[PDB]
Amino acid sequence: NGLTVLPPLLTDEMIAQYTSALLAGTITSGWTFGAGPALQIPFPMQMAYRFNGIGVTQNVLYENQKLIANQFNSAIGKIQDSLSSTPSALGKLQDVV
Amino acid sequence: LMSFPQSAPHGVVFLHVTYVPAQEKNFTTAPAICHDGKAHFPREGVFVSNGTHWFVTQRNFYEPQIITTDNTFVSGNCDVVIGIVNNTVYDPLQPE
């Protein structure tokens, strides 16, 4: 009846590659990859910069890096479990479709 | 840094002046320095190493300075921070 859906320009693979590039830049350069050249920096130092930015001294991280990494891993696991169990997590995109 | 507005027909043009770093160099970094049995952390900056010596410089510019007591603070011992290195800390009171 004439109703035709057109495919998008950027495929899912290109969006995934863009997301992976953003993630790699964030984990290997902090915030310097967006403002200019990708300056390499260790992640336990990017976290220290973030803590200094939020108003916390870097010795807290340099003393509880193990606990912070464990909490981050547990949070990622809980987020994955919630996305696997709760079907209404992505309700906005499904409602749009 | 700053922006300058410009008038345009049915619009506006901003001249955004931005700070873009360039000419980066690789250096060896350390999270803390252990001189008097206790760890030292920079107040503003980051530890850098040219291969033989250690210095403290800001994050957005390379300005090597001697690791003095005024540029770092003491917090905890050395057997807690992972990756801490051994380097001397200059004290301005001793020579004076």
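Numbers in chain B come straight from Swiss-Prot, and the residues shown are 1049-1144, in order.
Backbone N, Cα and C define each Cβ position, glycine as well.
Natural sequence variation is annotated in Swiss-Prot for B:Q1071 to H, with the remark: In strain: Kappa/B.1.617.1. Here B:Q1071 (variant position) comes close to no residue that lies at least six apart in sequence on the same chain with a C-beta under 8 angstroms from its C-beta. B:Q1071 (variant position) falls outside any helix or strand according to DSSP and counts as coil.
Under DSSP, B:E1092 (variant position) is assigned to coil, being neither helix nor strand in the three-state scheme. The natural variant B:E1092 to K is recorded by Swiss-Prot, whose note states: In strain: Theta/P.3.
Looking at Swiss-Prot, the entry for natural variant B:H1101 to Y says: In strain: Theta/P.3. Summarising the environment of B:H1101 (variant position), the number of other Cβ atoms within 10 Å of its Cβ, over all protein chains shown, is 12.
Around B:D1118 (variant position), a 10 Å sphere centred on its CB holds 9 further CB atoms from the protein chains shown. DSSP classifies B:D1118 (variant position) as coil under the three-state reduction. Swiss-Prot lists B:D1118 to H among its natural variants, and the accompanying note reads: In strain: Alpha/B.1.1.7.
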Distance from B:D1118 (variant position) back to B:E1092 (variant position), taken between C-alpha atoms, in Å: 10
